[PDB]
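Colleague: Structure below; questions to follow.
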2 protein chains.
Amino acid sequence: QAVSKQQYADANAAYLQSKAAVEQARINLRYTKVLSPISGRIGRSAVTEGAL
Amino acid sequence: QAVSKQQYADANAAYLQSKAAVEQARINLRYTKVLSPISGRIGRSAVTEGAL
């Protein structure tokens, strides 16, 4: 009873939001490493080194 | 659980303080009417109207 159910709610609420954000952050970081969709023969690269 | 035991405590706390104050207020007010302790021949009022 040291704290209202509301407070604990708001708390666990933010906690979930965070846990969410981190997972999304993790995924984007991982993608800074583009990978090969399939096995095959790759050709000319349309994008150049250092392009946007 | 809508509110902490602490809050309800502080609440009921003030409530008691109030109830206390009122009772004391009541008593002082009551004492403003100076009544005679007994019946009989009273004498000179060794105190004049307006005097503290």
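Numbers in chain B come straight from Swiss-Prot, and the residues shown are 127-178, in order.
Method reported for this entry: X-ray crystallography, 3.2 Å.
Quick reminder: no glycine exception, Cβ is built from N, Cα and C everywhere.
Swiss-Prot feature annotations, pasted as is:
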{"type": "MUTAGEN", "residues": "B:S130 to D", "note": "Abolishes complex formation and thereby decreases drug resistance"}
{"type": "MUTAGEN", "residues": "B:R170 to D", "note": "Abolishes complex formation and thereby decreases drug resistance"}
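Tell me about the setting of these features in this model.
Modeller: Under DSSP, B:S130 (mutagenesis position) is assigned to coil, being neither helix nor strand in the three-state scheme. Other C-beta atoms found within 10 angstroms of the C-beta of B:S130 (mutagenesis position) number 16, with every protein chain shown included.
Taking Cβ-Cβ distances under 8 Å and a sequence gap of 6 or more within the same chain, B:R170 (mutagenesis position) has no neighbours at all.
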